[PDB]
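Q: One structure is given below, represented as structure tokens, and several questions about it will come after.
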Amino acid sequence: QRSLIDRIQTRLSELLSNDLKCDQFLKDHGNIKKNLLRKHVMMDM
Amino acid sequence: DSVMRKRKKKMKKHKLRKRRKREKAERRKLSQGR
Amino acid sequence: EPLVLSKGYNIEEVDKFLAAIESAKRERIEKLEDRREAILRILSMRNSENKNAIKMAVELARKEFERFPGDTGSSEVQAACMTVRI
Amino acid sequence: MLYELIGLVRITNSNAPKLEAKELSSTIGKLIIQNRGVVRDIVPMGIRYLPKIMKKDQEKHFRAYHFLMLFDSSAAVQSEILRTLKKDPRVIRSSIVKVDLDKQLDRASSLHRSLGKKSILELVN
Amino acid sequence: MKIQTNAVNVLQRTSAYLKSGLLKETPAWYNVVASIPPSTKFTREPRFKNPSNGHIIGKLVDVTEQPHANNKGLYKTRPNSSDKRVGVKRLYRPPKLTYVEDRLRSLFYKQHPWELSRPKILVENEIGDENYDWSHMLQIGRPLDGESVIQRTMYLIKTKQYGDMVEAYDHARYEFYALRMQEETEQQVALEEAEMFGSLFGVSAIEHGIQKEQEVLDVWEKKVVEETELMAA
Amino acid sequence: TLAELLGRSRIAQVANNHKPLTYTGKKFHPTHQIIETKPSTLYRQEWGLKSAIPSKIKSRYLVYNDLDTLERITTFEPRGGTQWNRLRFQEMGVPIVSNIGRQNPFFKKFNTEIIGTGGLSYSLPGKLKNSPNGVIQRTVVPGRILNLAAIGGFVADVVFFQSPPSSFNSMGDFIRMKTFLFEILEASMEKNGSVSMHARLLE
Amino acid sequence: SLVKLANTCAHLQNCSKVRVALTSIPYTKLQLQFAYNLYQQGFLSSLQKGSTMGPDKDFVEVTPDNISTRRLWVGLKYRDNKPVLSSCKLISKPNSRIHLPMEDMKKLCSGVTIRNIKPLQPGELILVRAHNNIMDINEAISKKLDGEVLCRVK
Amino acid sequence: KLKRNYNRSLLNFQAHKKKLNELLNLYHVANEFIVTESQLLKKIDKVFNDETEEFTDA
RNA sequence: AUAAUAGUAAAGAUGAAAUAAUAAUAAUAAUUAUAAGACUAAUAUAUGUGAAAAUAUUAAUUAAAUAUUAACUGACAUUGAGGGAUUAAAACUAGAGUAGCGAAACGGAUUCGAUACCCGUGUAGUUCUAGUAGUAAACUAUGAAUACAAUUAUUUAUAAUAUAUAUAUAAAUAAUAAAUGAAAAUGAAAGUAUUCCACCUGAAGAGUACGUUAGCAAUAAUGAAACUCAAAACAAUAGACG
Ligand SMILES: [Mg+2]
Ligand SMILES: [Mg+2]
Ligand SMILES: [Mg+2]
Ligand SMILES: [Mg+2]
Ligand SMILES: [Mg+2]
Ligand SMILES: [Mg+2]
Ligand SMILES: [Mg+2]
Ligand SMILES: [Mg+2]
Ligand SMILES: [Mg+2]
Ligand SMILES: [Mg+2]
Ligand SMILES: [Mg+2]
Ligand SMILES: [Mg+2]
Ligand SMILES: [Mg+2]
Ligand SMILES: [Mg+2]
Ligand SMILES: [Mg+2]
Ligand SMILES: [Mg+2]
Ligand SMILES: [Mg+2]
């Protein structure tokens, strides 16, 4: 559970850090944008 | 109430108590059977 | 009930723990049995206070009433907790 | 429930003082174990003189033998043990007092705690 | 003490008098005070930085700003008790100024008690005029002391010659010691030279001390005799 | 900034302490930073502290704890005796060496213990001291016997060939009056920061 | 709420009394509106959202994670040794809440005591709630809004 | 919610661990503890017959 | 209090004296030895704890209690007419108990007198068990709750600090600022505000009478009017006085 909690957060932080990367990730998947990213991360884990 | 003012009240209370003591037999007579 | 324990213990779990300890010691009888009995006596409800028993009853009530595992504070569970104390 | 005890026993015999004490310790320990109890430690103390000439029923005492018994029991059991102590003629003063187990499980006698050793593990080591 | 209206509203009160005709002639100060107005705004102003450290006073760390697990591995999901209390008194009460150098100073004098016996003049000469390169310890206007050591340590820390603070401190201490030894040797040899070339010192330090002790002892003795006599009788 | 200047400045330089100014216990080393004035600054009562210091004080040196207290007075004591003890020690010229077989600490997280000597002596042990009369082998110093002997701002253990009765027994507990000469053998320094001198009575 | 509003008014008065510069208030909508109205009339020097500990420099979005710790910081105002915001008496108290029609408000503005309200003063500001929006009483009259006479600042 | 669940469960686990440790300590101790008669008698003999380590202060 | 031991003429009391279950039937003091009740020296500050009455020799049992964290509930709260429960001392009804103290009573003093103040016998009472009753200067003479406001010094607890330091929090206690106030003074309330309850509207007559309810009772609550005055009361000021 702890590892799961960590993974979601760390990924999110990485996404926040890199803007160009973030858009590409969103495209690959399929404030609002951040929420969508978070949802995608949750789905992954 | 100051102490001086209280003393009048105290005196009144004492008088009342005295009256009650006096009118004990009379009170008893009045109370029973009516 | 006869083999109920205080201090948030469970008799089945305790025995298993003792067995595991014994196994560990072996890796690294009558006396052992006597020690186990002594431990049980120490941790029994009937030697412990009433407070422990009450706490156990409250916990049981909570378990019964909780509308989900975490619930403490559900109006119903609060009422149930109150009842035991009452 | 861990109850400490302090009994100041009688010492009638001059040459062999501890016998009565030893008998008392045996009997009360036997009672404890018959009644779901668990005696943990039986700390002896010396043949210590009393502060004043303390007197039981139709007797007098100036010296006594002192000891602690550090046992577990029920409350009712403990109370009855106390009563039996009060009753018997071969003890001068008796005193049971609770040792609180809300925080710890292993708790040494009061004397040992005063010295330094909190748990009986420390005493063992 | 209430905020006095009447100390700062002087020109207004006089202007009224002048208007009336109570005052025929204007004061000397009147025009000057008109030109240069008083403050008259006696507020409690809040402060947002500690100047010494540079810590922020006003801000609050949020639950979202602390994502990772705490000591004892619990995730903060709620505001605590202290995060709800209105911390306005912290904005207004003046900040306790803290320096890293103070701790070093404290350490030094613990390690070197007899450095305290070296007298210190606290009466400042022009603080603006000085210009010390802490590449070395021996500055000109400044004497050799624990302060100089500490300044050297700070310089080392800044420059990152010694990344660790402790190592820099040790280095500064070692620099100091050599200098102190040199100073000690200088005085002794100067004294020796003086002795050789027929210089004459009337009162040496130890002799002076002995003399000082002697007077005190004499005072004590007479008193002590009187006390003994008193006791006897 | 101002803050930086304050941190640098001479009051910040004096390391704070709330140790007693009156300490009747055993004094093995200085407690407080001695603070001197110049004569001129003394004349207009300025010591480089928060306030003026009373005109009753005519000594140039002092010791303090608080710049200002609730009692509206700086907590000070007008005395700097510790410097004079150090200067006496220097004059005596007996170099402090660790009697235990150890390296001199001045050569080569935090340790609060005293690094070698406390800085009363940065003298090295190997030197001799010549004079017109010659090379001084034995260091001659005047001191007072108490009962131990007070020798130039330090108490020191004493030894002799024979205990002299004429000087001692004539005035049994007024031996402090008469100053005797001493030959200081060596000075060791213990962990507590006490200077353990050893002298020899000359007659 | 109206009790809250009264409490904030009292706090403002207290702060005016001792001459503090910058003062916290609870973070609600009504309270915020009130603060904004004061700012626009010219009683507050500053108005800004922030933490319980201080006013916020950057924007921080308010959520269930923050809301309990959130706060409304407000700059007070002084001139010639006299505070601008002297008073903050409210009119509609929690127990006797008063709701005037437009005519009554007009009368109040033009120096007529109504429902035991002293009619509004030269340098005064009576705030009026009308459909969960606080306004000046003059503004409300102009727009023609029958509203709750909230409070009074001078 | 997940974080809150973790917080709830972690503390409980820690408490359980502590209880187990305490139990283990008790078990280690318990050779000195007494239940039977013979053990009690042995303890008595150790205390009294040896004439050693009587708790008396001086 | 009783008894024994040895021992000798006073003892006890008071301002000074006497009366008394004091003493030449051998006391008092002393030393022992039994019994009986009732009280709890120091620590102690009622600090603290309790809703308030209250509450400090020890132990045990059962009950209730603090803070901070974690999680949960989602305004479930505040106040509270009527109502309910607890409520010092005295008092009362039973049944035990009764050392000391002690209304009353009697006696001795004191005094012009002394139904007193002092002394002596000392009954109710004080003590326990079961109740009745529901009042006190039951007082902080200050109803409860919430939000807020300027300092300092003391302790107490909490957290961090690199266990003993100087820090951040609270809590209480003591000095104050402001503010309020008739002033005395209040000081986080007697300040700024909001909410709810209780209560007051000149003094006498009166918390009286009548009535009703409750009580074994004493009584408790409820609670008028006529008649008569321009009085009546508080804070502070300066005297005089002791
Ligand atoms: Mg009144
Ligand atoms: Mg109360
Ligand atoms: Mg007491
Ligand atoms: Mg009482
Ligand atoms: Mg009674
Ligand atoms: Mg009776
Ligand atoms: Mg009498
Ligand atoms: Mg009752
Ligand atoms: Mg009454
Ligand atoms: Mg009453
Ligand atoms: Mg009372
Ligand atoms: Mg004032
Ligand atoms: Mg008012
Ligand atoms: Mg008033
Ligand atoms: Mg006061
Ligand atoms: Mg009627
Ligand atoms: Mg009545």
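By Swiss-Prot numbering, chain F shows 2-109, 195-233, 244-299, in order.
We read in the header that electron microscopy, 3.2 Å was used to get this structure.
Quick reminder: no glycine exception, Cβ is built from N, Cα and C everywhere.
Looking at Swiss-Prot, you'll find the mutagenesis F:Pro260 to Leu noted as follows: Suppresses defects in the 5'UTLs of COX2 and COX3 mitochondrial mRNAs. Quoted from Swiss-Prot for the published mutagenesis F:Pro261 to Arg: Suppresses defects in the 5'UTLs of COX2 and COX3 mitochondrial mRNAs. Quoted from Swiss-Prot, the note on the mutagenesis of F:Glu279 to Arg is: Suppresses defects in the 5'UTLs of COX2 and COX3 mitochondrial mRNAs.
Show me how these features fit into the shown structure, please.
A: Long-range Cβ neighbours of F:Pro260 (mutagenesis position) (same chain, at least 6 residues apart, Cβ-Cβ under 8 Å): F:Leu297, F:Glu299.
Neighbours of F:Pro261 (mutagenesis position), defined as other CB atoms within 10 A of its CB across all chains, total 8.
Long-range Cβ proximity for F:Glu279 (mutagenesis position), meaning a same-chain Cβ under 8 A and a gap of 6 or more residues, is found for F:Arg224, F:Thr225, F:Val226, F:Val227, F:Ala295, F:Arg296, F:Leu298.
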Q: DSSP secondary structure for F:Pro260 (mutagenesis position), reduced to helix/strand/coil, please.
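A: In three-state terms, F:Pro260 (mutagenesis position) counts as coil.
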